[PDB]
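Notes follow once the structure below has been shown.
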Amino acid sequence: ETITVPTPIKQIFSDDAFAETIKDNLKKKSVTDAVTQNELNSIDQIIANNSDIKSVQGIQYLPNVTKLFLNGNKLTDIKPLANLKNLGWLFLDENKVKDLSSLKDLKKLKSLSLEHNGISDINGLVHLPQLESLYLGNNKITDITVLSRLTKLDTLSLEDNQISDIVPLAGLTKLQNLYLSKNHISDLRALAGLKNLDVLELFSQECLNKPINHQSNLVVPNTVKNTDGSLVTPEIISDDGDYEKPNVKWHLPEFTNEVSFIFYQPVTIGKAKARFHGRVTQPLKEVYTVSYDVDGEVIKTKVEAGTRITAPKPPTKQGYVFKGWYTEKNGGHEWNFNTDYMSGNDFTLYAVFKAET
Ligand SMILES: [K+]
């Protein structure tokens, strides 16, 4: 990771664009110019945004770089950065960097930016406990459990991800600038003890419930919670519904496959003011009842319209053998549990038996 003879830039830095970057950094005339290790040692800062760089191979010969600005390139592999022990600032917005193992030994890194890299797994960040400023906006993150180890963070952006569980932030009391817009957040309790916040953003949450059965008289708990745990009153409710604290209630004589409600809550934590607003979406399934009739005695099972019915364990009537489920007590036809899908209405199936030889 050192050169011992004057060596052309183009031989050290194999990516054409990055070689030109080094050339301009050292104020050389040409990527053909030979440079010494002492010149390479002099590089403290590289600014090469939007420069169509595909690889930084060769950067490992720059032991003293402390700030690296590489936003808007085509990087995937940052392995050549792994031994830049003095790296302090590292900006890699708008690349496709996902393997963060190569950051493991950058123990002086204090500011990291990786926005719009398509990242989901940030567990690699546990090796950067000294980190102070972290920007991860516009990624695909759902699990921020690792961040509870990053107790020196005072500036943190997680906006435009898919986060619902912010409890791992609860202990990060040094936090002063916190960006959480455009996630899946419905419960602010984790933020309650962040007494040092100055900037806080909580706009535009989308909160998706697991599906439940549609019903004429539908009741859904309000799950939107303030920093003190109190429920946030809905701002407006779909499908003519009403709020009956703590529940949202609808009258739905006709099936619809979704109801929803919108919420808005001004929030103050320490010195920071924010506006927590968003939408709770509730998918509904259209269900009807299959009555299984065994010689007049009935068991009722709910089934979603248009799906296959899973046949039950068959009845055993001693002295007889079960022959199947039919659409009429006598006659009709046999239900085919593979090709007959659930009707859009209640109906009955009748067990048919044949006496034993
Ligand atoms: K609706």
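The numbering of chain A matches Swiss-Prot: 36-392, in order.
Header says: X-ray crystallography, 2.0 Å.
Just so it is clear, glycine is given a Cβ too, placed from its N, Cα and C backbone atoms.
Under the heading domain 'LRRCT', Swiss-Prot lists 241-330. Quoted from Swiss-Prot, the note attached to the mutagenesis of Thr336 to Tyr states: No effect on cell scattering by the B-repeat fragment (residues 31-392).
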Cβ atoms other than its own within 10 Å of the Cβ of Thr336 (mutagenesis position), all chains, total 12
Using DSSP, break the domain 'LRRCT' (241-330) down into helix, strand and coil residues and give each count.
0 helix, 58 strand, 32 coil
